[PDB]
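> Starting off with a structure, shown below.
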Amino acid sequence: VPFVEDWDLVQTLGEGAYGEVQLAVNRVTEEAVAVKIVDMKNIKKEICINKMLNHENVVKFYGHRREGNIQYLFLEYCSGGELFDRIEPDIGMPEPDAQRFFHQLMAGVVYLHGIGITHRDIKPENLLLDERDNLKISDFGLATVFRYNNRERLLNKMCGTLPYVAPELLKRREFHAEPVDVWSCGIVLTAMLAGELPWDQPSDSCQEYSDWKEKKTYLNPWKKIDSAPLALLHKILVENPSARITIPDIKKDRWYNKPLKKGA
Amino acid sequence: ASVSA
Ligand SMILES: CN[C@@H]1C[C@H]2O[C@@](C)([C@@H]1OC)n1c3ccccc3c3c4c(c5c6ccccc6n2c5c31)C(=O)N[C@@H]4O
């Protein structure tokens, strides 16, 4: 069948110092896919990791192609856009919707950690939605392997986005990968339920962070969050990564298992 | 603009 390998780039999904992401439509089938275009003028690692990903809550990789200095990564398209845009500033979103998004986020993260991969930059802007509002973890440009041959490798590179980064990243030379992603997910949950980020960064020099450690939950954004989800947040946003709740236990949390959302 | 698969 001729022409089936032709794709028209009909829209720019995202840009920035790294290249661009275009929406591509198959000339024959009209199938939609996202194409990351990078001017070689990192990539090899991202591709390697993407080839390992196979899960309903993680953006799928279809393959790559290059023409000299330009690389083309074909990825699953998420027409729903960023979870970020579903968050109402200073408000958040309905608790049931946030719980559903959180459930899917955990599934994706559990999967990644299961194959020894850490995303390192979990935030609403990197969590995409498909046509059915199903969450998809995207952009593995900062991801890396933390477990190989069943042996865990401690991390030491500072990666991520300050508001979402765990405190140990700023205070310790080495740290475990998993608690870091757990922390990020907690910040994402906060955002979904309060429509605002708790602090610029998790450091003792940051007043907002000191207040949280001092348990002043009567201040925003904590006061806008119901007691059930707030209790979970008290277990996730724990400064000591060794004391921080793990995913297996998040799955046992009361709010996590609380009936709230009717099926579609 | 376009690309090949
Ligand atoms: C920070 N928000 C951006 C939004 C926009 O572009 C970015 C650059 C970022 O999304 C993670 N971006 C990537 C970066 C690196 C690898 C893959 C992607 C990607 C995909 C997609 C989208 C996307 C869909 C709808 C609206 C905005 C979008 N953005 C992206 C993607 C996509 O659908 N599949 C790719 O994983």
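Using Swiss-Prot numbers, chain A covers 3-43, 51-273, in order.
Header entry for method reads X-ray crystallography, 2.0 Å.
Including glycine, each Cβ sits where the backbone N, Cα and C put it.
In case it helps, Swiss-Prot gives these features for our protein:
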type: BINDING; residues: A:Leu15, A:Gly16, A:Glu17, A:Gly18, A:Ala19, A:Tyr20, A:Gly21, A:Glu22, A:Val23, A:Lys38; note: ATP binding site
type: MUTAGEN; residues: A:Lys38 to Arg; note: Abolishes kinase activity
type: MUTAGEN; residues: A:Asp130 to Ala; note: Abolishes kinase activity
type: ACT_SITE; residues: A:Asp130; note: active site, proton acceptor
type: MUTAGEN; residues: A:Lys132 to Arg; note: Strong reduction of chromatin-associated CHK1 ubiquitination
> Once you note that 7 residues are missing between A:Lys43 and A:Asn51, how far is one Cα from the other in Å?
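The gap of 7 missing residues is bridged by a Cα-Cα distance of 12 Å.
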> Given A:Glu17, A:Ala19, A:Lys38, A:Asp130, A:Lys132 as the recorded positions, which ones have a Cβ positioned under 6 Å from some atom of ligand 1?
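A:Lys38, in sequence order.
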> Checking your reading of the structure: which of the mutagenesis positions A:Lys38, A:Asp130, A:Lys132 lie inside a 10 Å Cα sphere centred on A:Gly21 (ATP binding site)?
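Hits: A:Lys38.
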> Using a 10 Å radius around each Cβ and counting other Cβ atoms from all shown chains, which of the recorded positions A:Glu17, A:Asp130 yields the largest count?
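In terms of Cβ crowding, the pick is A:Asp130.
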> Can you tell me how many other Cβ atoms are located within 10 Å of the Cβ belonging to A:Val23 (ATP binding site)?
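Here the count is 22.
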> Nearest to A:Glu17 (ATP binding site) by Cα distance: which of the mutagenesis positions A:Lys38, A:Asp130, A:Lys132 is it?
A:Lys38
> Using the residues the record lists for ATP (A:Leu15, A:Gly16, A:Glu17, A:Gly18, A:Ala19, A:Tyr20, A:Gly21, A:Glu22, A:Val23, A:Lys38), what whole-number Å value is the largest Cα to Cα distance?
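This binding site's residues have a maximal Cα-Cα distance of 14 Å.
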> Rank aside, I only need the closest one: which of the mutagenesis positions A:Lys38, A:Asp130, A:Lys132 has its C-alpha nearest to that of A:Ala19 (ATP binding site)?
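For A:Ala19 (ATP binding site), the spatially nearest of the mutagenesis positions is A:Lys38.
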